[PDB]
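**Student:** Submitted below is the structure of interest, expressed as structure tokens.
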Amino acid sequence: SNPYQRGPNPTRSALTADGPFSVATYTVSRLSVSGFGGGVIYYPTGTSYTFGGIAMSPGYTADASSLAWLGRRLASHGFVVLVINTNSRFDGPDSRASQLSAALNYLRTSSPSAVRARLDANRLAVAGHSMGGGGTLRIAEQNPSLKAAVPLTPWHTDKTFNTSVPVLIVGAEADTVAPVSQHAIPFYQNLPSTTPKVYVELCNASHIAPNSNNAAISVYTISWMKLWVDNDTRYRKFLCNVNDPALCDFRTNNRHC
Ligand SMILES: [Cl-]
Ligand SMILES: [Cl-]
Ligand SMILES: [Cl-]
Ligand code: NA
């Protein structure tokens, strides 16, 4: 059952480190693509399977290298992951949405053949840090064919996204760039009631928490991607009956359980 299932039955411990797939990397040069600033593709190798794809945006003033750990982490668990650079480091969230959109098209149609050979372009998702997370929400509303969206410490001046795409938001309790009371939490609250949604808040974390190896970010991001991109219900257990000392808030409409 479940043609999209990949990898062994997950343990929490396994979700805090790189997963069972070898990872190859491909540099998309800034100049080779119109529509976004290039970036890095992390993707499985040594395997004949195909996997869902993820496009991921860094945050305000940041480089793709800021999320290299997470692009590798996700790919190692069985995903083709393009972390973009933006046209300008100063691009705001809706610009970043457009670039995510361009990056998804690139992955499906123009990436190298070794990358295309590993991708099932019918199963795509988005993620992003900060302002890139605001772009993640925007694109999830503009393009409901996406399977999942994971905004990390998100920032956006618009607070309401009417998307049917399953959303997991990571807030940081001590975030002073994108305070959870103005940003992360309104975003969660204002999503449709009928959309599967989860909000997790990291205790004692700032806005820069996504920029380095983080166990909670790893577990929840992998789990939400597996659950919806792969329909992999083996990951429901990390997202249901949650009791996690790493978190200082948790909210869900429990449609995913
Ligand atoms: Cl092969
Ligand atoms: Cl913008
Ligand atoms: Cl197409
Ligand atoms: Na500008």
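Throughout, chain A uses Swiss-Prot numbering, with the displayed residues spanning 36-292 in order.
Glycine is treated like the rest: Cβ placed from N, Cα and C.
Not my notes, these are from Swiss-Prot:
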ACT_SITE  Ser165  active site, nucleophile
ACT_SITE  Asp210  active site, charge relay system
ACT_SITE  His242  active site, charge relay system
BINDING   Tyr95, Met166, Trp190  poly(ethylene terephthalate) binding site
MUTAGEN   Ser165 to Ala  Loss of catalytic activity
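How buried are the listed features, and what sits near them?
**Tutor:** When Cβ atoms from all protein chains are considered, those within 10 Å of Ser165 (mutagenesis position) total 31, not counting its own.
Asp210 (active site, charge relay system) has a Cβ environment of 24 other Cβ atoms inside 10 Å.
Remark: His242 (active site, charge relay system) has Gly94, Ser165, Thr188, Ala207, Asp210, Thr211, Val212, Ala213 as non-local neighbours, by Cβ distance under 8 Å and separation of at least 6 in sequence.
Annotation for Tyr95 (poly(ethylene terephthalate) binding site): same-chain Cβ neighbours under 8 Å, separated by at least 6 residues, are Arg124, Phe125, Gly127, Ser165, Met166, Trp190, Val212.
Taken residue by residue with DSSP, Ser165 (mutagenesis position) is part of neither helix nor strand, so it is coil.
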**Student:** Cβ within 8 Å of the poly(ethylene terephthalate) site centroid (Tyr95, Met166, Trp190 excluded): which residues?
**Tutor:** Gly94, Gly127, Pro128, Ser165, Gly167, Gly168, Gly169, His191, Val212, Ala213
**Student:** So how many other Cβ atoms are close to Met166 (poly(ethylene terephthalate) binding site), meaning within 10 Å of its Cβ?
**Tutor:** 28
